[PDB]
Structures are given as structure tokens and as C-alpha cells.
Amino acid sequence: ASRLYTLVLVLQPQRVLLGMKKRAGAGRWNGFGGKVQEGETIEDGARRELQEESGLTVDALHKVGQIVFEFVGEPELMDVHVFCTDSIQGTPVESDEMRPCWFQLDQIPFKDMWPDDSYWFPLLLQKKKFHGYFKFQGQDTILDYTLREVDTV
């Protein structure tokens, strides 16, 4: 029914790393992630995708949320497991696929991100954990959604 995905926010006390995809989600800033592979844990997939997409090596990951995405007329629900970290090693690498950039917390480019980010980023920035569901029509319109803070992701 649903397909496992990861999403990793490198969130430091004064800045967050985002990445701009050159070609799904192209032209938007987003966290780093993708599909989880066979025999791979969700956390291991999060570590892998962060390195593949940003060049960074993450030490400890922390689960901060789970977000299910529905795109009307698409059979697969995206079950996105959201992680946060402050302990990274390396420098963000720009590749032909991905352009990383640090943003000050007051300057997060919400107009150039997936529209769901405006809803749950304020929770992530105050260190709250959450479960969410977003129903999209196309890539730009949220038809409906639910979002609640949780003690256990």
C-alpha cells in the first residue's frame, strides 16, 4: 500500500541545510532522502541518502516525524520517515543532481519548498515530534491534511 521513504534535516542551532534538486521535486528546496532499499533499515537508508545527496556523513540520527503523502490519482502512498541531526562530518557537496545550501532559521525559503513544509517545520524547529498526512492534487495544492504532535514517532 505505502512505500518507505526517508527525509533528513541537518538542523543546527542557527541554521538548517536544504538541497535544491536539479531534476521529482526539481526546483524546490528540501531535506535529503529517498526510497529505502531491500534488507536496509529505515535509519540506514536515511544515512545513505544523506550522503548520496548532500555528501555529509551523519553520526547519530534522531526520528522526529512520520508523514504520509497522498497524490490523488497515484496508487503509492509515500510513508516518509523524517530524521534530524546536529552531528555531521564533512562539507556539503554540490553535485549535478543536488545543490545544498545552509539557511538561517528566520530565512527558510518556504515559498520555494513543498507546501507541506510550512505546516510541520515550525514543529521541527521547536524540537517537537509529529505524525502527519497530506493529500496533494498535483505538486502544488494541499486538498486536506492532518498533523499532530506525538511523544513517540
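Chain A residue numbers are taken from Swiss-Prot; in order, the displayed residues are 3-25, 27-156.
Every residue gets a Cβ built from N, Cα and C, even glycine.
Cβ-based neighbour count (10 Å, all protein chains) for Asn33 (O(6)-methyl-dGMP binding site) stands at 19. Annotated 2-oxo-dATP binding site per Swiss-Prot: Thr8, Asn33, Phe35, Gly36, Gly37, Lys38, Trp117, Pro118, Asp119, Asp120, in sequence order, evidence recorded as experimental evidence.
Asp120 (mutagenesis position) is surrounded by 20 other CB atoms, counting those within 10 A of its CB over all protein chains shown. The N(6)-methyl-AMP binding site annotation in Swiss-Prot covers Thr8, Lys23, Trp117, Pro118, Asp119, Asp120.
The O(6)-methyl-dGMP binding site annotation in Swiss-Prot covers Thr8, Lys23, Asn33, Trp117, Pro118, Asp119, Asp120 and rests on experimental evidence.
Residues annotated as Mg(2+) 1 binding site in Swiss-Prot: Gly36, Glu56, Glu100. DSSP gives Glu56 (mutagenesis position) a helix state.
Annotation of the mutagenesis experiment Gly36 to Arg in Swiss-Prot: Reduces activity by 97%. Around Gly36 (mutagenesis position), a 10 Å sphere centred on its CB holds 23 further CB atoms from the protein chains shown.
Under the DSSP three-state reduction, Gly37 (mutagenesis position) is assigned to coil, being neither helix nor strand. According to Swiss-Prot, the mutagenesis experiment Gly37 to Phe carries the annotation: Loss of activity.
Among the sequence features in Swiss-Prot, the mutagenesis site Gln40 to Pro is noted as follows: Reduces activity by 97%.
Taking Cβ-Cβ distances under 8 Å and a sequence separation of 6 or more, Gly42 (mutagenesis position) has no neighbours in its chain. A mutagenesis experiment is reported in Swiss-Prot for this position, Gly42 to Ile, and the note states: Reduces activity by 60%.
Long-range neighbours of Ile45 (mutagenesis position) (same chain, six or more residues apart, CB within less than 8 Å of its CB): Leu6, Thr8, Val39, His84. In the three-state DSSP assignment, the secondary structure recorded for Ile45 (mutagenesis position) is helix. Experimental mutagenesis is annotated in Swiss-Prot for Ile45 to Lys, with the remark: Loss of activity.
For the mutagenesis result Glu56 to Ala, the note given in Swiss-Prot is Loss of ability to prevent DNA damage. Expected to cause loss of enzyme activity. Around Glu56 (mutagenesis position), a 10 Å sphere centred on its CB holds 22 further CB atoms from the protein chains shown.
Experimental mutagenesis is annotated in Swiss-Prot for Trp117 to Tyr, with the remark: Enhances 2-oxo-dATPase activity and greatly reduces 8-oxo-dGTPase activity. For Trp117 (mutagenesis position), the same-chain residues that are 6 or more apart in sequence and have a Cβ closer than 8 Å to its Cβ are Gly28, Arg31, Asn33, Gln142. According to its DSSP assignment, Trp117 (mutagenesis position) is coil.
For the mutagenesis experiment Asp119 to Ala or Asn, the note given by Swiss-Prot reads: Loss of 2-oxo-dATPase activity, reduces 8-oxo-dGTPase activity.
One mutagenesis experiment named in Swiss-Prot is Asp120 to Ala or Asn, and its note says Mildly decreased 2-oxo-dATPase activity, nearly abolishes 8-oxo-dGTPase activity.
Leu150 (mutagenesis position) is surrounded by 15 other CB atoms, counting those within 10 A of its CB over all protein chains shown. Annotation note: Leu150 (mutagenesis position) sits in a strand segment as assigned by DSSP. For the published mutagenesis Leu150 to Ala, Swiss-Prot gives the following note: Reduces 2-oxo-dATPase and 8-oxo-dGTPase activities and increases thermolability.
Listed in Swiss-Prot as a mutagenesis experiment, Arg151 to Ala is described as follows: Reduces 2-oxo-dATPase and 8-oxo-dGTPase activities and increases thermolability. Using a 10 Å Cβ-Cβ cutoff, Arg151 (mutagenesis position) registers 10 neighbours.
Here Swiss-Prot notes a mutagenesis experiment, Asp154 to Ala, with the remark: Enhances 2-oxo-dATPase and 8-oxo-dGTPase activities and increases thermolability. Cβ environment of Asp154 (mutagenesis position): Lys132 lie under 8 Å away, each six or more residues apart in the same chain.
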For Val83 (variant position), the number of other Cβ atoms found within 10 Å of its own Cβ:
21
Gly36, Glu56, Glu100 excluded, remaining Cβ within 8 Å of their centroid (Mg(2+) 1):
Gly21, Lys23, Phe35, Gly37, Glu52, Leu53, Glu55, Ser57, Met101
